[PDB]
Amino acid sequence: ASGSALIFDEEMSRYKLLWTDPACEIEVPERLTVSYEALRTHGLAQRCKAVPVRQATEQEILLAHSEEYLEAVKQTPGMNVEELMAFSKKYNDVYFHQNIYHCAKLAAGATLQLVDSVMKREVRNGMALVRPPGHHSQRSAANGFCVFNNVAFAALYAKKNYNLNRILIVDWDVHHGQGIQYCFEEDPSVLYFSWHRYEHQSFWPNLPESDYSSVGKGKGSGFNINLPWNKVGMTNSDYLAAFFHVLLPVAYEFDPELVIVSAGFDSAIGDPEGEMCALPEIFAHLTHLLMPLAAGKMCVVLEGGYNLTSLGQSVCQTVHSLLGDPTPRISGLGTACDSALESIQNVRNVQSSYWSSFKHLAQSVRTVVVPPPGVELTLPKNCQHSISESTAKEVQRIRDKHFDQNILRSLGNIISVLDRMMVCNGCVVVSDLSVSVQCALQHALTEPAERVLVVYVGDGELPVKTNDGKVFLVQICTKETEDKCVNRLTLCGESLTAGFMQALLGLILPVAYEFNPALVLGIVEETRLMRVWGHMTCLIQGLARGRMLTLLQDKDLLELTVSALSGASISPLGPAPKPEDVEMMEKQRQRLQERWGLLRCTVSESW
Ligand SMILES: NCCCNCCCCCC(O)(O)C(F)(F)F
Ligand SMILES: [K+]
Ligand SMILES: [K+]
Ligand SMILES: [Zn+2]
């Protein structure tokens with residue numbers, strides 16, 4: 001798997017609302033032209049394999065629609081304006097054009113082309129700049145601004161033409177995709193997640209099925225997840241707490257073979273129909289947190305977004321992470337608001353009967369590797385290798401100051417890898433630890449690095465303190481090591497490669513994102529349990545703009561380390577840990593949700 005696909009055609013911009021209708025005036029053809037021109041300006045569309053648009057055959061349109069309804073819209077190109085707005089009134093909040101039936105077939109055919117490109121390994125992922133939208137249309141009705149359900153096409157299409165059993169659909173538009181839910185209501189093959197502006201049913205489409213109540217029907221119960229926003233103005237911490245505490249936990253245990261997203265960017269600050277406060281760069285992290293799933297095979301499909309002057313900002317942030325570009329640091333993170341915590345609390349409980357990890361107790365080169373000198377590995381063409389008189393004087397300065405061996409090559413490289421990163425990231429095999437870890441961050445704290453995230457697996461204490469607020473330590477052991485300092489975290493069978501994940505999504509990732517570090521420092525000791533380190537290394541790349549320095553003490557582990565630093569696809573894990581292991585997590589979630597509010601998944605108890 002190599003590039004990334006971008007499907008688009010100017011022809012889908014040649015149909016518009018031809019009368020006065022305040023319901024659909026926000027839906028204009030200029031949404032599609034500004035999104036491509038934004039990708040063109042920032043030097044993004046030129047970096048993606050442009051797959052041409054095809055039409056969707058009526059053999060494919062009947063996968064999710066009835067013949068009675070397809071023949072009804074097939075007669076629209078011959079209707080005049082008087083006849084068109086009469087046909088548009090038989091449906092709710094939608095308009096039709098002389099060219100809309102032609103563009104809607106291009107709408108489905110665009111996503112299907114994206115599905116084929118991603119599933120044939122032609123590309124690693126992709127995005128479809130497409131109009132009209134999709135997730136409102138049902139089996140025999142047009143609704144919202146949509147005619148045919150674009151990503152519901154893709155799901156049954158991928159279910160049919162590729163024999164895939166587990167497809168994850170994410171709908172981060174803030175309108176409920178009721179067409180998706182209806183299509184796969186009784187279907188456990190397709191897991192549909194959807195957050196949306198609800199306001200206690202006050203907001204369109206005003207459906208009871210949009211509430212967290214609806215989990216599914218029949219054998220498909222458990223694979224429909226609705227997270228209703230009950231107040232407007234949700235921020236980045238609200239959106240990320242959602243991912244960390246409901247979507248990502250069940251996604252990795254769902255272990256999807258293909259992830260499809262309903263990209264709606266009215267969830268961003270400035271959109272008149274969404275009225276939310278999330279910055280455009282939050283979408284760079286939404287996609288990134290979904291890349292370890294399905295080995296990266298992710299097909300983004302456009303839905304909503306109406307602030308023309310800011311819609312292009314988030315479509316580029318989506319493509320930026322799609323190409324693997326460094327994600328921007330998110331500052332100002334904290335606790336989700338009380339209503340967001342109320343919604344995340346409710347659906348976590350209603351879904352707890354299926355995803356049991358929700359139960360509660362009663363109340364251009366971007367990496368550099370310096371491996372043990374003399375080794376030669378096969379590196380994916382975006383890596384390099386090794387000091388200098390500028391650097392050696394610093395190593396000599398530190399040599400007699402605080403501390404002979406060949407570890408002075410460990411240090412000379414460790415200094416120059418950090419000088420080079422402040423290239424994106426790196427990784428170094430190290431001799432003795434304490435001198436390597438000490439020289440690493442002590443040289444990093446003066447790089448300058450405002451704050452330094454530190455992740456270390458192994459036992460015993462590492463050689464640095466967490467007194468001030470410029471450092472935070474993550475550690476996974478075999479012993480208890482009950483800590484008291486809040487700027488730290490110590491954690492801990494065959495359940496290790498399965499319980500560590502939900503401890504990374506539910507605990508490690510939330511505190512780090514609030515920490516907003518300038519540099520991540522990964523350390524492991526020789527001691528292994530390797531089936532998971534690649535999944536970890538991938539998701540922290542969302543912090544510190546990707547700058548992470550890994551220190552292995554080396555085994556075959558190095559080959560998998562650099563795999564995620566370089567941006568390659570990440571191996572799936574396959575689909576529940578120990579009870580004493582999650583008692584370990586909430587014993588430190590209650591301890592840490594004081595300082596770091598992003599760990600909270602319930603509304604605070606008032607004193
Ligand atoms: N202010 C009045 C508008 C009321 N009609 C609701 C519009 C539905 C929005 C559709 C959408 O944004 O969800 C899509 F992604 F499909 F494009
Ligand atoms: K939605
Ligand atoms: K479902
Ligand atoms: Zn929308």
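Every residue number used here counts from 1 along the chain in the order it is shown.
If you check the header, you will see the structure was determined by X-ray crystallography, 2.8 Å.
Backbone N, Cα and C define each Cβ position, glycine as well.
According to Swiss-Prot:
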- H136: active site, proton donor/acceptor (ACT_SITE)
- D21, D93, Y306: substrate binding site (BINDING)
- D173, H175, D266: Zn(2+) binding site (BINDING)
- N92 to A (Swiss-Prot position 93): No effect on steady-state kinetic parameters (MUTAGEN)
- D93 to A (Swiss-Prot position 94): No effect on steady-state kinetic parameters (MUTAGEN)
- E273 to L (Swiss-Prot position 274): Affects substrate specificity, diminishing N(8)-acetyl-spermidine deacetylase activity by 20-fold and enhancing acetyl-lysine deacetylase activity by about 100-fold (MUTAGEN)
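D173 (Zn(2+) binding site) has a Cβ environment of 29 other Cβ atoms inside 10 Å.
Residues listed for substrate, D21, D93, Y306, cover a largest CA to CA span of 16 Å.
Excluding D21, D93, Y306 themselves, the residues of that chain whose CB lies within 8 A of the CB mean position for the substrate site are, in sequence, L17, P22, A23, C24, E25, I26, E27, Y95, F145.
Close to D266 (Zn(2+) binding site), meaning Cα to Cα within 10 A, are the following recorded positions out of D21, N92, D93, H136, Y306: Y306. Within 8 Å of the centroid of the Cβ atoms of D173, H175, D266, where the record puts Zn(2+), the same chain has further Cβ atoms from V174, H196, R197, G264, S267, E273, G274, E303, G304, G305. Listed in sequence order, the recorded positions near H175 (Zn(2+) binding site) (C-alpha within 10 Å of its C-alpha) are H136, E273, out of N92, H136, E273, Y306. Only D93, of the recorded positions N92, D93, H136, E273, have a C-alpha within 10 angstroms of the C-alpha of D21 (substrate binding site). The number of other CB atoms found within 10 A of the CB of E273 (mutagenesis position), across every protein chain shown, is 19. In the deposited model, 4 residues between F403 and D404 are left unbuilt, and the Cα atoms flanking this gap sit 10 Å apart. DSSP classifies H175 (Zn(2+) binding site) as coil under the three-state reduction.
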